[PDB]
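Written below as structure tokens is the structure these notes are about.
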Amino acid sequence: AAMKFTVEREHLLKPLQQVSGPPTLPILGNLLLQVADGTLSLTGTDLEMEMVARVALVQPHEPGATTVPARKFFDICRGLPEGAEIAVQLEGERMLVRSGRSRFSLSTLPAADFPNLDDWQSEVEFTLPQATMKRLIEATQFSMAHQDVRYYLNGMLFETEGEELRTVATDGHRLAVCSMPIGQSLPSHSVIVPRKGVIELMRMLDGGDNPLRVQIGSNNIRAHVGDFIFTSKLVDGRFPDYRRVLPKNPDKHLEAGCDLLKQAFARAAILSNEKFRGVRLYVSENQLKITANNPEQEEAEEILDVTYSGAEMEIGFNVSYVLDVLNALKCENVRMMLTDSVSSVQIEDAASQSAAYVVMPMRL
Amino acid sequence: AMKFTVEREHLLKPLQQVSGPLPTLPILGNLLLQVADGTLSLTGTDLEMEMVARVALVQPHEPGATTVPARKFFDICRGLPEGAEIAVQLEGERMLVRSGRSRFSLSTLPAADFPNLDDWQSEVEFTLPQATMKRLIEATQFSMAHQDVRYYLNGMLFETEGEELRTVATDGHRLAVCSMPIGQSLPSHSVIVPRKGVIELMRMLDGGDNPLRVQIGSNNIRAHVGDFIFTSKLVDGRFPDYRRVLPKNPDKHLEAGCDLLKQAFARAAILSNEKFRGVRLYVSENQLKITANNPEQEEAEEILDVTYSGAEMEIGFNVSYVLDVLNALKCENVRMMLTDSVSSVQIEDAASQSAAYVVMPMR
Amino acid sequence: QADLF
Amino acid sequence: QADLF
Ligand code: NA
């Protein structure tokens, strides 16, 4: 009610942008603003997740709290000139924003009505560089399901075991797995982070040198990075046993230049069925032939020089799944591990086993 | 039948340009390909407009024509490596595209079924630089009516008078007019270019030094730029006269920095009504006060230093109409010409009368 | 909103 | 399209 603060525009922008990340209830469209002991806290929530930003206050201030429309407040702050001093105070049930000769009066909702996230205890904690969390997410995110009825597939598995953190994502047709050493002995734990949580967690990594502190409870996950705290509910489901689906002992190995392979699959794709995306691979001695056809009886054929010595074989794949893997890999050469035409194929960088991709074929 | 080999880079931009007008019938999704006397012609159409590109053939070729899916053929050519030689021939009802060890067989529709645009005679012709046509379109395009029942306002007026070419766009509330000298005496002529024609005409200007050749008939417009020919049907209606809405003898003049004015209207806009966008302007001696309020009793107030000596006045405007003008102008200072609160206002660059913007106020 | 014509 | 599981 007596909440007062003055802060430079540039010290508000990134915090305002981060908290607006997570309606039906009017208060969920607001940001909770709190002034307490030299800090301004900003909180945004969708009930499933919340983002809290802390801004140090070097200019005079008075304690208190309020809720203000998020988009309107951010747009005012963003719309002000570079270097503007933003003076904020309450006057009745209105929030007053003043800068230069610009005055704004915004509607408020009491701070006491802002939804608090349910208290929980962390069961596993670890610290990680931001780049490690970024690599784990980026290497696997494209493999998560898109609004699948097996709801546990729409998120990403976060699994700790020994000194390692691993991410796993699948849609039941293709899978991605990334394992990274974290240098801290961890209890064995597995949780599913929802799609929106993964996006928010990725969006919070500024690409700087501040480490990420992760706390995982039974039904919640918390990530602290610099002056930001992101909390998300976990997906209440059981992830499939992905260990079962990695080819254990493949008898066929193919190696090819990533760029040439990606370009050939990209051109073949043009003439694949628009909904089904099926392409045929014919593997023979040091050769890969890629074919595609559609209901219009149009046909594409690509012939490439590869490294391959095994038995001749034909295998069908959804070309979008193959292209997704080739675009996720950023290496000179790729290696493909195969058994037969009705079994999964493993794809990986020919010089790194950090990330593995498993694609189930299509019936030809 | 039709045969040609062409380097990828000689086909890319032509393929991109002809896919522009691009269906009700499957043939409209195709490009017409024709080989005749050292040239490959490529044509794309939506029945209202067409884009033709001509590509010189230096490698052996055989005459003929076919139609091929536009997006598929372009995507194949784009997808091939830089410097690829693209060999094309027909085999039955299929078009065969070969490059390196990449082979494509595309479905065809007969060239004889491709829709031809009706023959017409030009009544007015002129040449102008591409940058002049770009400036004329960009200065006025945002003011065109968005799917109005007065179909004639959905397009852009192209008017030749004396040695000048002018573009006019309006929605009945706000208007834009741009005039540019062309250095050729022209007959007085006015035509309405449809929205899609204006977009295609703008998309065809590569930003190079090749001049644009314009031909205007009674119901069609043609623009020639290098090896591209764009043709569009004209809107068959009568456009109103911009002269009638220009403020007659403005007694009030305001001058202000464009950026400061745009930023103040942008901030005020946040708290303006979401549907109505109403803002209030209070003009007084060397001062502009902008205010906005919405149904939830929220209020914004912006006070600015401007150049103004006239009588004090309050005037209401749709803030999106004002912001559209300020974003179209790319100048340091703007000038606003006014009479009263119930009459149009003229806005323009304080140092150029080439573009004028007329905005009707709100009660 | 006022009309131009 | 075949299933992993
Ligand atoms: Na009047």
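All positions are counted from 1 along the displayed chain.
Yeah, the Cβs are placed from backbone N, Cα and C, and that goes for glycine too.
What Swiss-Prot notes for the published mutagenesis of A:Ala131 to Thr (Swiss-Prot position 133) is this: Reduction of synthesis of beta*, probably due to mutation of its promoter. The DSSP secondary structure for A:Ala131 (mutagenesis position) is helix.
All protein chains shown were included, and the count of other CB atoms within 10 Å of the CB of A:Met133 (mutagenesis position) stands at 23. Swiss-Prot gives this note for the published mutagenesis A:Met133 to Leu (Swiss-Prot position 135): 3-fold reduction of synthesis of beta*, probably due to loss of its start codon.
Here Swiss-Prot describes A:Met144 to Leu (Swiss-Prot position 146) as a published mutagenesis experiment; the accompanying note says: No effect on synthesis of beta*. Following the DSSP three-state reduction, the secondary structure of A:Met144 (mutagenesis position) is coil.
Between the listed mutagenesis positions, namely A:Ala131, A:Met144, the fewest other CB atoms within 10 angstroms of a CB are found at A:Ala131. Separation across the 4-residue hole in the deposited chain, A:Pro22 to A:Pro23, is 11 Å (Cα atoms).
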